Amino acid sequence: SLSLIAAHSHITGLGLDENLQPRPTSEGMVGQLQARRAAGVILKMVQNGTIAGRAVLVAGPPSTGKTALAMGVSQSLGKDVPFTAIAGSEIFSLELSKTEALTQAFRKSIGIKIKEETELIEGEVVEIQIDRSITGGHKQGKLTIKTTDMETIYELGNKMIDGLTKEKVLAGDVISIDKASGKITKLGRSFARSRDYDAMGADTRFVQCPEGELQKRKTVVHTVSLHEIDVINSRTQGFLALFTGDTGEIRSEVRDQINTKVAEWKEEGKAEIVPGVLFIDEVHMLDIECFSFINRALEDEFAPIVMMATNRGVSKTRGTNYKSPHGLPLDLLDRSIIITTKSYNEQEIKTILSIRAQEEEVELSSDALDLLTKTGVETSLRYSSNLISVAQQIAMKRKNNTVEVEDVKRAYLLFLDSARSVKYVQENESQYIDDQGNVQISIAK
Amino acid sequence: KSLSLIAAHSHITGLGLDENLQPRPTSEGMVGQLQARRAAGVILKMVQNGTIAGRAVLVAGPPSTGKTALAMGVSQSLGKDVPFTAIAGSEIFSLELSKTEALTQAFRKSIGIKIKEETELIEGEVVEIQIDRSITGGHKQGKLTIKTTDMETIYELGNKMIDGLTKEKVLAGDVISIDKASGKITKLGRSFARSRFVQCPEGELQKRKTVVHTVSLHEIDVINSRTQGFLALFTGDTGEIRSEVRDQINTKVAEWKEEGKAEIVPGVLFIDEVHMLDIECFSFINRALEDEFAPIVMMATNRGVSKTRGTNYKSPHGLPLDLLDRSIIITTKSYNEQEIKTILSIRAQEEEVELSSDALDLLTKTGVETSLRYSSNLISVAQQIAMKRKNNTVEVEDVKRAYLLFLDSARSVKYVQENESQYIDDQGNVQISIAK
Amino acid sequence: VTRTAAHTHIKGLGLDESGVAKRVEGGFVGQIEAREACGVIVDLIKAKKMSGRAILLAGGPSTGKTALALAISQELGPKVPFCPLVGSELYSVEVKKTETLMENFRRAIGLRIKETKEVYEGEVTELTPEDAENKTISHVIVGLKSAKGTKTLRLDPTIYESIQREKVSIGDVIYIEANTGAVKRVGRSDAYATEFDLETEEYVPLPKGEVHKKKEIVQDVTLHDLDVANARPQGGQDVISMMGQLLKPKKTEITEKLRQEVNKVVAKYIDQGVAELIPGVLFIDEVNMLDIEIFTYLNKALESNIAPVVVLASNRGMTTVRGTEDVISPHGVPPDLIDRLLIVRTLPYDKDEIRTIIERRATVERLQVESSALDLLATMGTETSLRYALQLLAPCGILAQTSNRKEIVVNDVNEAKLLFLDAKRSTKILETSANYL
Amino acid sequence: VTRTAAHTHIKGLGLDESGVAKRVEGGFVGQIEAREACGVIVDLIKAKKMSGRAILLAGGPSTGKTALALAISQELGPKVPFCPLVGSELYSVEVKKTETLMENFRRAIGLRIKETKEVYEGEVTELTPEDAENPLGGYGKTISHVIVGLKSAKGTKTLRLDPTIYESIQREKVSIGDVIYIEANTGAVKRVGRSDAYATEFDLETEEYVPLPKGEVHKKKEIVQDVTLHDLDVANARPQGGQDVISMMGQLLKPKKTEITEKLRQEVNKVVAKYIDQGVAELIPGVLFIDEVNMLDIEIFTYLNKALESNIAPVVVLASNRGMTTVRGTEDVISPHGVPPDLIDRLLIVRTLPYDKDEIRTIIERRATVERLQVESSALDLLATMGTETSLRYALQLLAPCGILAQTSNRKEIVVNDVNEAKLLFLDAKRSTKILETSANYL
Amino acid sequence: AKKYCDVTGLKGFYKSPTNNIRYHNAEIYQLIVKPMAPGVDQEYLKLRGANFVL
Ligand SMILES: Nc1ncnc2c1ncn2[C@@H]1O[C@H](COP(=O)(O)OP(=O)(O)O)[C@@H](O)[C@H]1O
Ligand SMILES: Nc1ncnc2c1ncn2[C@@H]1O[C@H](COP(=O)(O)OP(=O)(O)O)[C@@H](O)[C@H]1O
Ligand SMILES: Nc1ncnc2c1ncn2[C@@H]1O[C@H](COP(=O)(O)OP(=O)(O)O)[C@@H](O)[C@H]1O
Ligand SMILES: Nc1ncnc2c1ncn2[C@@H]1O[C@H](COP(=O)(O)OP(=O)(O)O)[C@@H](O)[C@H]1O
């Protein structure tokens, strides 16, 4: 509901068959048959979950669909599987080192599934009668919990009374108590007992009285990443650092102890390891120290599958003074397999543009689609994809529903691409600030 | 008054200008620089009008020509309760603040909010205090007899008055002041009882007092930031105040001006050595001058076609051309013999240095051949040499002795270049041996 | 008397109902094509459908890129969020620059929440706490009274705790918010002002209006406000603390888990109809000051599902990108980001629209300029720069006012040109002189 | 007997009443014009009138610039605040370098204050609290007042303390029979210790035993205190000394330098000017000495240009061995002594000249007499030739190995063989460099 | 009860310690309360019902 239409919202996964053969147009993915087949092979390895630490480099020219292929892999991966999509610039931080940030990105992409059984008694409290013991030990209580339908009486122990007096629950408060584990919550105050007070308190919350059965059974599946366990065991109250982010370079011995405990919890069967994918978009923006740490960190058994994206040619590696293919050193490319994405022809440009126009609910005419395809082949895919929405707004300002040739031509005239802007800058270089800072603001001499 | 020894700009009491903004040749401690002083008077009238926001001016010229003197004259002619924030260019390179955040704090320290309020005060001379204790101490009663030069009254005190008078112990004969609503008692001091000493105050006790507060926008930003107390106004650990707090402060200040409960006092942000900022600070200044709640920024620099910090190219005044497009430049010129002589005479008159006419001529010749600051520094050491010989007047020989003992820049350069083997050069080579 | 900034005279884009830019309308003159492009952009923003759209305003200095950005801001209205920013502001010494960019991204997505404000104001007449133990009070009966009458309320022990926090006794005018539960003691009434001749009590009048007052308000928050509301290393934002806490809270890298939880809570409140989502504009002036790492994170963050419309400004040409060594790119923006941008070209001006800009700035600043003085100012603007005349307009008015004239004459313009220099004359003085000017 | 350092032999500038310099007095040899200029500067500091006066000591290595700064500090006396500093010390990882420079500027300005202290001192006889009637309200404390009885010599009185003062009492662990000392200015309590009126041989906590304090309880005593402006600034920036919880928790936090604002400094200046106007405090301006001023970069020099123009800035003296050198932090700014010409224009350069053979010889003689060594005349002449040939500092620092080799062979005198053996054992920089140039495996 | 000035009938901010008359401000105190003869305070207190002389 909150999500708007983004650049990759039309992709619902890799458009493959059961034989890992890509369809020409399926699930929002058009073309790139070799790349989609290779990504389908990658997805199966993640789904097998029996091998660890493979580095996959998605390489190609820009606007060819490396990030589109990564989002297709993430959508085909399904839910409750840890997919961590980060950029290469996020590793450089201020209170975390680059290796520690890479370790946190690695351990956020592999988790454990844990099954929980809850016997929840949810209802409004009618009366709490406390049997006051003479010695004070084993304080018996009588809880009158009540739903819309029906109401029982529960016996309450001393720690139950201490938990129900630690948080302030009174008559008319909606609480649910777990029978197996004794978990305590306070959902708030019932709406039936809401008008008795003229002004509500600071922490007073109003919730509806639950209906149906008083006690309900539910099975809850929790997917907890390894980084979550690291942050929890790093501090006394570590759950705040899961959200505020000031974890602060978790020491190694916590990580080895957590790895050994995850192994023994696996061997006794109360949790199961779910591996996932860590996707580093624009991986060329990383230091050589980051690349060396990636090279050593891919060899652990608790390591996810690493998909890296690069649009660089033979470029200078960051942190050094020599050039390298993909902006990556040769020992990183040694422990990697490369998926190459190619450019699109006119039919693939037209199909992707039609899919993006259908996603944004824009009614493109045939001549407007042909003009946008010609502009996409001439300039770029992303220029025509950005031109579609402003042409839609131009046509809507003209009191028209569908777009025509004139709306696309007006959007082409109003908004420039890279080559036209380069030509306009190079024709009048005195009006812009040079690399030496020189400029001519004066219009006459 | 406050703490003030004799400084470099102590003689400047403002801009020596007429009602038609015409500079007098010698007035208010400032001589020379007629066009620069008239331009500074125009900028002062822009500040005093208060209807023009975010104007950047650049005071540029040779060293020892009076750019900082012009800024001090503008600051002295501005008056009280108008915020003048003078900072150097190196002050915004902080370890706990970003440079744009430090520039934001310097910008918003120069815009004040003027609020007038009324308070009922009871300032009087205590005749006597009686308090009758109870059997146990549950209730305390008392009578406070106070007086002024005109009036004399007795008050039946409550419990909180008794507790606030026993704490901060008031005896008979004390002139005190009481704020009734806040319950604060300030002992102004002992009265004229022979048995500190302050006279008995005038009559009409419980008087309305109008207090006019000028609070800078940075202080309200620190206050409204709920994670920042006002102790960060003194400790300095404000720590990157968020932008949304500043937007709430701007909207509240605009609605206070619309409601008439407060006024806006624009001020001057002076940046000495503005070439020491880098290019990102120049871009931030270029955008931040467009705010409605932005002061008038005076910038001083002496560099000429220098390399801009953060870049690799050279720009005029060390400033990029988009910043110089947003600014009007005031140019200061050098001084002749007569202006140097008048400045040296003013500096001697300030430091209570009595010197002869030929000593003044010798100091003027030194300040023409060498520099104005070298002669102005030589004045005080020549005076010390004069009182070493038990002489109350600085003669020619005292100036000659001070010139012999203390060197200028050119003599130090020549004496270094004649004996360059004895010093450490760029390569770290030195011959500490004196023979062979 | 209102102050005047550099962009005060501009009130909007000056377009008609058909989107065609009127030549002189809305504080603008000329620049019709970029104004129409910005009108298409604000129509796209008002559609409230797209995310991550990016437009770059490219043109020379003093051509109106920031003018068009603030014109977009007035065309959208104060309801739509607008985050103006400099590329230099992203370099923070407390948190990393990509986190600052993502925080400014979340600052441009807002929420409207309709809410009620109900206030009980007046003097406490009765304060009777009913205990009904089961030590612990059951409730408290509080009788408030103003000049229009009295009213009795039943309050829970939390509000009784807040009342006893404020040292509220019988006879004190107090303030109670029914929804929040906040209790503020205004002070003692003047009916009890003569119990003692002198006491520390602050005696305030009885409220002239009713005890109970109810009204409707709207809360305009952002997603960054809700992000920093529940991401505090040291909590306690609810308690009113004039003095600071003992440990200074520092800006931290907010994880994506808090962003997803905040998004889930916001979507749950939107699906109930309580809150309304308003996408807004993040404007970055001088985008050439961004590091290449910030450009890479901008490339990653423009593909988010909740990203706002980003408007970038630059005045450079074929320039090396900051943080690189040999990447010559247009406007200082790398070509991977440029492929995601839509470029709006900003043209220079000629003499006539420079003259109308000068006369519009003179009319807004309430200065009377004679016609030949206006022609001299326009000629100086064509010769030196437009901003030189726009900044010399006010010294001309001051020099006219000191001569007891309300009309700016040609001699005032000559005197202001003599007193204040432009960049070219100061550069000539710099080049001719030898000893550092 | 006494431990000696490089500048132990110097007692002062050694000038006459007319300011002229005797050739060998005050531990100084030579540098007559430099000593006279330093005496003029010392008289300028003793005038206590000017602000921001800055001189530069310029010369080669081992010429006596730090010697002249120490002589200035010795001639001014211990009351005048002298702040020695290195240019490298301003680079701090906790706070910016300009704040460190301003902190040293405020540290070089001193204040002498007469302070009246209200004191309740005496032996605790009874200590009974009065409990609150509702202890668990959450708004007050468990007690309301505390009655404490104190007796001094010829006097006994009782005090009713509020719970804050009793909290300060009980944090000192005060019991019955303890002589204590309550300072009413801050609420601070000093526990002097057990009274000697009882038995003092049955304790296990190595406590001290004190008599009853003389005079009455509740005295008013006058203390002369010497502080600096930086002490007031750092006390107000990090508040400790009150009994409120902010002061007490700020006692326990880790101290860290902060950027003290101009508002706090102006408020401190206002309070100090009020102290002066009541005639209770006097201002003593002092000296900030910066040796190796070449280590400062261009930002510290730029801030120094502004900071020297203040009306409270001290007298700043600088030292540098550099000649025509580039300024640190710049690329092409060649400047004399590594100091930019904007600061040089605000300076007064005091030149320092190298020494001759006989001056080096008597400097070696004075360093031998201050280290309690006996040197023969021929060995002293060989030490003088070695000092003129290699370096003065090498000849001064070879005296202690000569004394070690002399006391090894059971002699008090230093013979020529001892200084020859010390020349053979220890090398100067030139002979070491000659070994470096004629070696293969990078000696 | 609200305290009033004994002669002018306005707000009585102050009470004179000698004759126990509550007055309004300085001018009434200097022109009426201070030059008040003995035997004139009794009527002013009697109008308020505080005539202590029986
Ligand atoms: N195979 C594809 N199917 C559908 N859309 C695609 C495909 N490849 C690219 N696109 C579209 O092109 C745009 C840019 O592609 P992108 O994933 O950014 O390529 P790269 O990551 O190589 O720059 C995306 O918004 C995406 O919608
Ligand atoms: N026109 C003037 N009138 C009086 N004093 C001046 C004037 N110009 C300069 N001075 C004095 O000369 C000294 C050095 O000038 P300064 O303000 O430092 O110039 P700059 O800042 O350009 O180096 C200052 O102490 C200043 O008071
Ligand atoms: N077309 C225009 N009509 C009216 N005023 C304009 C126009 N273009 C620019 N201005 C004015 O010129 C001033 C400087 O322009 P600005 O937008 O700052 O240039 P830049 O695009 O380099 O930021 C602004 O105050 C603006 O009000
Ligand atoms: N005029 C002098 N008389 C006596 N001793 C001196 C004299 N000048 C220098 N010295 C000695 O020479 C040594 C070097 O002096 P110092 O000032 O530390 O070096 P620099 O001059 O390089 O700063 C010091 O230990 C000092 O005792």
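Chain A is numbered as in Swiss-Prot; the shown residues are, in order, 16-460.
Header entry for method reads electron microscopy, 2.5 Å.
Backbone N, Cα and C define each Cβ position, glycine as well.
According to Swiss-Prot, the features are:
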- A:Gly75, A:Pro76, A:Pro77, A:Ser78, A:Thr79, A:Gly80, A:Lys81, A:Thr82: ATP binding site (BINDING)
- A:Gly80 to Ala: Growth defect at 37 degrees Celsius (MUTAGEN)
- A:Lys81 to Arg: Growth defect at 37 degrees Celsius (MUTAGEN)
- A:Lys81 to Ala: Defect in snoRNA accumulation. Growth defect at 37 degrees Celsius (MUTAGEN)
Near-D candidates in A:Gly75, A:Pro77, A:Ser78, A:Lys81, the recorded positions, by Cβ under 8 Å: none
Rounded inter-Cα distance in Å - A:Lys81 (mutagenesis position), A:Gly75 (ATP binding site): 7
Other CB atoms within 10 A, centred on A:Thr79 (ATP binding site): 21
Same-chain residues at least 6 apart in sequence whose Cβ lies under 8 Å from A:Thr82 (ATP binding site): A:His23, A:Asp296, A:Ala324
Neighbourhood of ligand 1 - recorded positions from A:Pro76, A:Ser78, A:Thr79, A:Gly80 with Cβ under 6 Å: A:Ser78, A:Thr79, A:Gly80
Cβ-based neighbourhood (8 Å from the centroid) of the ATP site, residues A:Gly75, A:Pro76, A:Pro77, A:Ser78, A:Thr79, A:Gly80, A:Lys81, A:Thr82 excluded: A:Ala83, A:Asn326, A:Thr356
Other CB atoms within 10 A, centred on A:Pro76 (ATP binding site): 11
Against chain C, in sequence order - recorded positions A:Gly75, A:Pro76, A:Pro77, A:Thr79, A:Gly80, A:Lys81 with Cβ under 8 Å: A:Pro77
Cβ packing number for A:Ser78 (ATP binding site), 10 Å threshold: 21
Those residues of the chain, 6+ apart, with a Cβ under 8 Å from that of A:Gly75 (ATP binding site): A:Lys81, A:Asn326, A:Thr355, A:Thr356, A:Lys357
Sparsest-packed among the recorded positions, when each Cβ's other Cβ atoms within 10 Å are tallied, from A:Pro77, A:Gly80: A:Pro77
DSSP-derived class (H/G/I helix, E/B strand, else coil) of A:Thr82 (ATP binding site): helix
